[PDB]
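Just below is one structure, and these are the notes that go with it.
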Amino acid sequence: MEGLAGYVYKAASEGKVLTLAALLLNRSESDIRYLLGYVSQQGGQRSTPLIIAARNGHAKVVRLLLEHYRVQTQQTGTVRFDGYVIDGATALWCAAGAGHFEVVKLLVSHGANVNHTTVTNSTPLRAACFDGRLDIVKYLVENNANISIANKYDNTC
Amino acid sequence: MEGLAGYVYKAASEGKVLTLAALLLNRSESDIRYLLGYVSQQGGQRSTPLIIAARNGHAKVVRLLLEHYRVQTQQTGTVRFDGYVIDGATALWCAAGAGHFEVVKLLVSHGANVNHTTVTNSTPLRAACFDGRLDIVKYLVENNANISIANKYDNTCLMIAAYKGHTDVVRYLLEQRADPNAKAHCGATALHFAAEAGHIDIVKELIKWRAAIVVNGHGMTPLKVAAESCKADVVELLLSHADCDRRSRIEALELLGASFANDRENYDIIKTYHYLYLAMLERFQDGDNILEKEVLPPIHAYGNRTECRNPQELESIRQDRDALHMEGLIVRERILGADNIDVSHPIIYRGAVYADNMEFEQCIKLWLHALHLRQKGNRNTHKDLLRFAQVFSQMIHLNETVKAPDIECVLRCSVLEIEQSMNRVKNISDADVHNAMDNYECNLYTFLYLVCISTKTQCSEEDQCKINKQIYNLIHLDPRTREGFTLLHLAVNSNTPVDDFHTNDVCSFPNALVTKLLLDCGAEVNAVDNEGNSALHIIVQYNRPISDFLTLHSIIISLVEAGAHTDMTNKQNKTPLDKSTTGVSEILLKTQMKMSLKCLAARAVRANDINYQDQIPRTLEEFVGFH
Amino acid sequence: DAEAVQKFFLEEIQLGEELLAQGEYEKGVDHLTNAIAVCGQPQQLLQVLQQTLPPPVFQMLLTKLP
Amino acid sequence: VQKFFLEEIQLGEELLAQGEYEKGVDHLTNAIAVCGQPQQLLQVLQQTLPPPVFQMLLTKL
């Protein structure tokens, strides 16, 4: 139901580690991923428990949503909420631009998407370039996602 | 000097070009050239210093080396990979494999072999196709790159370019008169390779050439290869091409749904069910003279029901997700056949999930069917045996009973697999003899774990008799280890490895029950290893005589009861009581000893070193050899 | 299960989360101990619980589980 | 001689790698003096190392 969709949304949009386990328990696999397919707009932007938890910086919360649960890696959400709110966010993208290196080093090692393109055909690498986290930039270059993606205005990382 | 050789190796490794120039000056040329022609055997590589200079992209190091002491860049050397060891023929091949255009162009400027074949004839152009550097590909095809070179596995460099998403390399290669239908060893081609790897743009690039379409070694169009994995974009593209009849398209859609039904990486019931329903709607679109799938009887173990022949049938059983997976795997098996290798991996995944969900009988039946398919395909089937002993161990640790006929069936399967392993050990010369020995050891360990599991639970007398028959057959084969340990020696020793999973909860070698089972089925207790130790020597060499004294006393009693000469000696000629290293086991053996004239006389003869040769019966000669 | 137990379950989940995050492990686990006792699937929750709490905290829960 | 040349040039390279090519040139000048041929030792720096370090080491040595 839609009531449980907001409950499991705040389970990962905060950092709580037992609410998503408790709410998803004793439910069928059909509506469990429906609750993990949450795409409704929260705070003027589409949110998803996998996407927002990666922005929050908890590498543990996102890991429990990919190893012991099935979630869609590609999703739509904000990449820079500070006046940009560009849709089409990745869990790696949220962690890269916000300095969450532990989440960055975990999703790519697990096998998450590394070259998702938004409406501005941008990359998580330039988001980390604005933040300046060299470890995320070094990890992305070592994992060889892309080193040549520019924006729609040809803005190089 | 060896220090100079190591210092050359370091200078080429960390790019110390100034130290390399100091090496290449102020001394002679022949000895320094010989020292720079090789590196120390560290990290499993004898590679050229230029090879390791190209590995980290140090074009300055190799350029200064060639400027000072000109050496041939064709100097070979062992090169390591992620999991492979192929000895690189030249440094520029490693530069292309590591994405360094500067070293390649400098080596070509110095004069070098553009297509220097590696041990498995790996072209530098092929290495660039593996890496994806288009500039290196352009430079080598300017310098007459050999695009027709294929491996022992018949891997033409277009296939390697099509392995990954290097679409620029693929399109430039097919622009340079490549072979889009270059056959592999197992029938594979870049069409099937991109169908498996899900590079739809590479498929369209080959469709731009559209030379021909070919089947794989088992025999199926690349549409079936795309439907074999969760690569629905390539499947939809090839159905848009529509170079197939109706029924083949319907079953290709069925296979596309089936691959998504039981895949570990991505798995959704909704898309699988929708693909199945769309395929069957296309099947029912015929109307008059309707084509229908052939009905197959349901396997009693693997699954319980046959396929559904009505749209309302899967419309109703959509909620029956297990039935959906069963029907998808059934159509996958009946289309791909037993010859296809990938027919059992989704079965293995679904069985693992069912074991995780405590659907233990379903897991056992699915894994038994998967083992049957893999053995009928005559493949390497030790990993599934190890996992299957692991699920026995997990069930026994959870106090769950197992099915004795399943035990007997998998014991027969393991005996047949050990026969096959012995055949491929004795038939192969040097290809994977170390891997074959490790596989044989793992198979023996897994058989021991299975026997321990069977002894842990309770079985019917007929099933126990059949199990004893299988174990008697295997011990009649008399398996031996690297050091010559028999099955009894393996069960006796505490040095026998135990898997890190729940097997530690059930495998506690030395196990007395396993030894009792071997002795009643008729194991050769007097058999010794290459080191000359028998079962009694190994069991008296045990180092925890009091912590688990029940097992030790039971196995000593069993070994004495079956009959083993307690005075027999190893290569160093000392008895088990002489090899006690333990008071408790020594006293137990002493009170379990037995006097004999023959044994004492043989001991006296051996100690006094009398010329026993050719003065006694021959059986007395091995009797003295025991003592 | 359901009804007032279900809201009591999620309250113990939320309060157990906070005290564990706050640092009151003894009261946090005890609050979560009531949650598992009233949990609909205590065995299936323990699959996730093997990775939620730290191994000292999970072992601390393991002493209070029975 | 060669070991002293290797030790002094390494000491000079440490100062040269920090941006002080002239400061490390003086230590590398002793390496050229330790080496049998100071011109040949400085030729490696001109051919491989930065030219500012090699040019300053020639005057120092």
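Recorded method for this deposit: electron microscopy, 4.1 Å.
The backbone N, Cα and C atoms fix where each Cβ goes, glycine too.
Here is what Swiss-Prot says about this protein:
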type	residues	note
MUTAGEN	B:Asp82 to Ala	Abolished binding to -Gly-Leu-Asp-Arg C-degron at the C-terminus; when associated with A-131
MUTAGEN	B:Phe130 to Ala	Abolished binding to -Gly-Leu-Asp-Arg C-degron at the C-terminus
MUTAGEN	B:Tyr163 to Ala	Strongly reduced binding to -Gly-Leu-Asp-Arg C-degron at the C-terminus; when associated with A-193
BINDING	B:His185	Zn(2+) 1 binding site
BINDING	B:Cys186	Zn(2+) binding site
BINDING	B:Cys186, B:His218	Zn(2+) 2 binding site
MUTAGEN	B:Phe193 to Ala	Strongly reduced binding to -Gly-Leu-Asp-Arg C-degron at the C-terminus; when associated with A-163
MUTAGEN	B:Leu597 to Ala	Abolished ability to promote ubiquitination of target proteins such as GLI1
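Nothing from the binding-site residues B:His185, B:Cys186, B:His218 places its Cα within 10 Å of the Cα belonging to B:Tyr163 (mutagenesis position). With respect to B:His218 (Zn(2+) 2 binding site), the closest of these recorded positions in Cα terms is B:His185, chosen from B:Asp82, B:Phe130, B:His185, B:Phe193, B:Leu597. Taking a C-beta cut-off of under 8 Å and a sequence gap of six or more, B:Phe193 (mutagenesis position) has these contacts in its own chain: B:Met159, B:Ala162, B:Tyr163. The C-beta environment of B:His185 (Zn(2+) 1 binding site), restricted to residues of the same chain at least 6 apart in sequence and closer than 8 Å, consists of B:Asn151, B:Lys152, B:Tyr153, B:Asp154, B:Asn155, B:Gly217. B:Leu597 (mutagenesis position): 7 other CB atoms within 10 A of its CB, across all protein chains. Other Cβ atoms within 10 Å of the Cβ of B:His218 (Zn(2+) 2 binding site), summed over all protein chains shown, number 15. Sequence-distant contacts (6 or more apart, same chain, Cβ under 8 Å) of B:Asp82 (mutagenesis position) do not exist in this structure. The separation of the residue listed as 'Zn(2+) binding site' from B:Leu597 (mutagenesis position), Cα to Cα, is 66 Å. The secondary structure of B:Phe193 (mutagenesis position), as reduced to three states from DSSP, is helical. Counting only the Cα atoms, the space from B:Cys186 (Zn(2+) binding site) to B:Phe130 (mutagenesis position) is about 20 angstrom. Reduced to three states, the DSSP call for B:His185 (Zn(2+) 1 binding site) is coil.
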